[PDB]
Every structure is written in structure tokens, then in C-alpha cells.
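Asker: Let me give you the structure first, and then I'll get to my questions.
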Amino acid sequence: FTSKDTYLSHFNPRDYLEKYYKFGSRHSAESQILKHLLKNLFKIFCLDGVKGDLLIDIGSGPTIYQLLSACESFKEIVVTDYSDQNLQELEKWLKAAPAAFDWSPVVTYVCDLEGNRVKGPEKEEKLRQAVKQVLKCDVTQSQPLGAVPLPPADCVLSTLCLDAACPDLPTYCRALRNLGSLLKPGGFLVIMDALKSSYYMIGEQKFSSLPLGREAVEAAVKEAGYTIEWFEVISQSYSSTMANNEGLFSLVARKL
Ligand SMILES: Nc1ncnc2c1ncn2[C@@H]1O[C@H](CSCC[C@H](N)C(=O)O)[C@@H](O)[C@H]1O
Ligand SMILES: COC1=CC=C(C(N)=O)CN1C
């Protein structure tokens, strides 16, 4: 199983962004999943009462799409990944560097969903002001953020991170409990991940994935001390050359 250090030395942020998040008009599997991720988040953060002062995004990678709806609903976002190369790609964008990945076709899509109340430039600006800290995280540690002191969070969001970081169910469950330690009682956990997936590809590089179904996922969440508010399974897969998943899931849970 892909160890922590394989992420340090072989996860190329740029390549990853190119292969999954380019969001072209050709209706490929990777674009379809992205559309569904965005609609989920929109529905979670805008249409439901999922709001508060602080959101901690766990395993952001070099991607910022997952925070476009969330910035409307949280005054402060803290982003975290285990890999500095990913935090640097993400900082390129937060500092609006001309060499940052083009997110604009994704930014326009999220503006659409919310009835174009805001223009692109203002959607982007709002997110940049929401992101207060960019931190090293490690879901396997019982203090995932290590030394860094944060107040209790209103929400923890993790997208396609947990299947990647955890080699087994004990580890997956402990991670969820580890993540729980950053949460207010009654606070929100939001996860979306691949179903029954044992690998994903970035260019030439293969990356291990923990293949779990809806039953294991849900049981691991409940066991970790969460109460499941809702849970959704979708059939849509990645391209067969890219991952071997049967689908994806979303859940919103509350801490006890
Ligand atoms: N032990 C660990 N703790 C925290 N993050 C980890 C981790 N092991 C792997 N990761 C991170 O999990 C991420 C999976 S790539 C997914 C990134 C992003 N959320 C997206 O939706 O595209 C990688 O960025 C990697 O750094
Ligand atoms: C597009 O990014 C991802 C796709 C599929 C993954 C999986 N575990 O199947 C993980 N992952 C990070």
C-alpha cells in the first residue's frame, strides 16, 4: 500500500490537476464525477443548514474546487494536506499567481448552480479571503494537525482523501476519530469518496486505495462516534484507465 512518503516523492500536483480537474466540454467520466461532487457540495453547504465559523478541509491536495460552495457558509477555512508540493500548488492559486492552475471553468459552473448572484472574479475573491491557514496534516496522527492550535471547528470536510490515506479499516476508523478531535460536539463531518476502489492513477504513477463498500464506510463512521444525517451512493465510475471504483459516496455526519 502506497506509503506516506510515496506521496512526498511521487504525487505530482500539476499532473493530478490536469488528469482529473480540467473540466472540458467533452462529457468524460472525470467531468461527470466532478459535476456530481460540485452539486453535492452546493446542496450540502448552500441548500442545507451546514454553516458556521470554521471549516477544516482534510487532504485538499492541490485542488480548491471542494471549497467553492463552502466559502459562502463558513467565515474561516483552514486547508491541509500531508504533502508540501500540494500545498504549494494550492498557494499558487490562493495568491492568484499567473502560473496557477486554471479553475475558471469550474468556478463558472459553481456560480451557475447558485443562480449567478456572484461573478467568477468575486467567487474567487471570497474563497481567497476565507482561506486563513494552509497546514501540514496527517489523518493517521491522533492530533492530525500536530502542534498547530485551532479552536473547535464547526465542520470537517474530506474529499477523496480517506480511501487514499488509510491502508485498512482499523486505520480508516481511527482517522475518523482523529478527525473528530477537531470538531465541536454536534459538528459536521463531510466525506465524499470512491467506492470499492483499490487504486487510482496519475500519469504513470499508481496509487493504492482502500476498497470499501457503503456498509463498511457507514459502520466505520458510526463506530467513530458520529451520527449519520445522510448518505448517498452513486454508480458513476472513473475511466477504466484511471481508477477501478464501482462508484462514489457522500455523507454528512454529526459528532456526539
Ligand atoms: N496520511 C495522510 N494524512 C493527510 N492527508 C493524506 C495522507 N495520505 C495521503 N493524503 C492526501 O490525500 C490526498 C488525496 S488526492 C485528493 C485531493 C483532493 N481532496 C481532491 O479531491 O482532488 C493527497 O493530496 C494526499 O496528500
Ligand atoms: C481523482 O482523485 C482520486 C480518484 C480516485 C481515488 C480512489 N481512491 O479511487 C482517489 N483519488 C484521490
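All residue numbers given for chain A refer to Swiss-Prot; the residues shown span 5-260 in order.
Looks like X-ray crystallography, 2.5 Å, at least that's what the header says.
Backbone N, Cα and C define each Cβ position, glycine as well.
Okay, these came from Swiss-Prot:
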BINDING   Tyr20, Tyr25, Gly63, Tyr69, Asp85, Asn90, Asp142, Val143, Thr163  S-adenosyl-L-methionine binding site
BINDING   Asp197, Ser213  nicotinamide binding site
MUTAGEN   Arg18 to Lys  Has no effect on N-methyltransferase activity
MUTAGEN   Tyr20 to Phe  Decreases N-methyltransferase activity
MUTAGEN   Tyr20 to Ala  Loss of N-methyltransferase activity
MUTAGEN   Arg132 to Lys  Loss of N-methyltransferase activity like its citrullinated counterpart
MUTAGEN   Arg181 to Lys  Has no effect on N-methyltransferase activity
MUTAGEN   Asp197 to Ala  Loss of N-methyltransferase activity
MUTAGEN   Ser201 to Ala  Has no effect on N-methyltransferase activity
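In terms of burial and nearby residues, how do these features look in this structure?
Answerer: When other Cβ atoms within 10 Å of the Cβ of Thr163 (S-adenosyl-L-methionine binding site) are tallied across all protein chains shown, the result is 23. Mapped onto three states, the DSSP output places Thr163 (S-adenosyl-L-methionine binding site) in strand.
Residues near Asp197 (mutagenesis position) in space but far in sequence (CB under 8 A, at least 6 apart, same chain), listed by position: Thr163, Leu164, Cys165, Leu166, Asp167, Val221, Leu252, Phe253. A strand conformation is recorded for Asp197 (mutagenesis position) in the three-state DSSP classification.
Around the Cβ of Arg18 (mutagenesis position), 15 further Cβ atoms fall within 10 Å across all displayed protein chains.
The Cβ of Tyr20 (mutagenesis position) has 22 other Cβ atoms within 10 Å, all protein chains considered.
In this view, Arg132 (mutagenesis position) is surrounded by 13 other Cβ atoms within 10 Å of its Cβ, with every protein chain counted.
Other Cβ atoms within 10 Å of the Cβ of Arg181 (mutagenesis position), summed over all protein chains shown, number 14.
Summarising the environment of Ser201 (mutagenesis position), the number of other Cβ atoms within 10 Å of its Cβ, over all protein chains shown, is 23.
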Asker: Excluding near sequence neighbours, so keeping only residues 6 or more apart in the same chain, what lies with its CB under 8 A of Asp85 (S-adenosyl-L-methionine binding site)?
Answerer: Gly63, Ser64, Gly65, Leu91, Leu94, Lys140, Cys141
Asker: Could you state the whole-number distance in Å separating the C-alpha atoms of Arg18 (mutagenesis position) and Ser213 (nicotinamide binding site)?
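Answerer: Cα to Cα, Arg18 (mutagenesis position) and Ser213 (nicotinamide binding site) are separated by 20 Å.
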Asker: Excluding near sequence neighbours, so keeping only residues 6 or more apart in the same chain, what lies with its CB under 8 A of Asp142 (S-adenosyl-L-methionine binding site)?
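Answerer: Listed in sequence order, they are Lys8, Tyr86, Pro148, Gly150.
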